[PDB]
2 protein chains.
Amino acid sequence: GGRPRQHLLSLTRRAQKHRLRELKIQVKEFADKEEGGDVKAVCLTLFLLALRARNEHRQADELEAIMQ
Amino acid sequence: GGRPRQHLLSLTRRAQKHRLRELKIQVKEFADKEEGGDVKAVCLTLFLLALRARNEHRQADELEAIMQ
DNA sequence: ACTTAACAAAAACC
DNA sequence: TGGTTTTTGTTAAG
DNA sequence: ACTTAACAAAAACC
DNA sequence: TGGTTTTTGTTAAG
């Protein structure tokens, strides 16, 4: 069978890191090939656009206030 | 030749969306296959772990205060 | 610190 | 007991 | 609103 | 003028 997966957000940073391991690589590969290795700006923008795609403008604005 | 790319963070949300278009798909595909289609939690965690990997704990804490 | 991979063991499933 | 996968932490390396 | 793809045109490069 | 790619916005569809 295998142990059931807990929600990503409930996991330790260690276990969270283990689950995204493969996507972290794909993101790295993309950022390198297309955005001059700027993972932060890429993940920041993915997250921002993911928020605004969901109409969470208030949260997106607050994150945009934090990042400057 | 082709027009030089501006920095991702200087672009309009429209143009930003156009550049990440392909990574947005890979992220979608991953979230669906591995995280029950939870793009937000995935991008949130990628960004958080990207911040803490860079020792930007203060910013990561503030984003973690915003998201609850 | 952070990262990484390896070695472990416990946990939760069959 | 056996299996598995997930979760954690430690351990040994950058 | 958001999304998407299409159609446009201007911009910045050759 | 031609080419290209990028940037924007609009347009027509969910």
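Throughout, chain B uses Swiss-Prot numbering, with the displayed residues spanning 389-456 in order.
This entry, so its header tells us, was determined using X-ray crystallography, 2.4 Å.
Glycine is treated like the rest: Cβ placed from N, Cα and C.
Swiss-Prot annotations:
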- B:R391 to A: Defects in converting nicked products to hairpins (MUTAGEN)
- B:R391 to L: Impairs DNA-binding and hairpin formation while maintaining some nicking activity (MUTAGEN)
- B:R393 to A: Impairs DNA-binding and hairpin formation while maintaining some nicking activity (MUTAGEN)
- B:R401 to A: Allows robust hairpin activity (MUTAGEN)
- B:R402 to A: Defects in converting nicked products to hairpins (MUTAGEN)
- B:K405 to A: Reduced hairpin activity (MUTAGEN)
- B:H406 to A: Allows robust hairpin activity (MUTAGEN)
- B:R407 to A: Impairs DNA-binding and reduces hairpin formation without affecting nicking activity (MUTAGEN)
- B:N443 to A: Impairs DNA-binding; when associated with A-445 (MUTAGEN)
- B:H445 to A: Impairs DNA-binding; when associated with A-443 (MUTAGEN)
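The shortest Cα-Cα distance between B:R391 (mutagenesis position) and any of the mutagenesis positions B:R401, B:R402, B:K405, B:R407 is the one to B:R407.
Comparing the Cα of B:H406 (mutagenesis position) with the Cα of every entry in B:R393, B:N443, B:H445, these being the mutagenesis positions, the smallest distance points to B:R393. Nearest neighbour of B:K405 (mutagenesis position) by Cα distance, taken over the mutagenesis positions B:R393, B:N443, B:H445: B:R393. A simple Cβ count within 10 Å picks out one of the mutagenesis positions B:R391, B:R401, B:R402, B:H406, B:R407 as the most packed, and that one is B:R407.
Secondary structure from DSSP puts B:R393 (mutagenesis position) in coil. The local packing around B:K405 (mutagenesis position), expressed as other Cβ atoms within 10 Å of its Cβ over all shown chains, amounts to 15.
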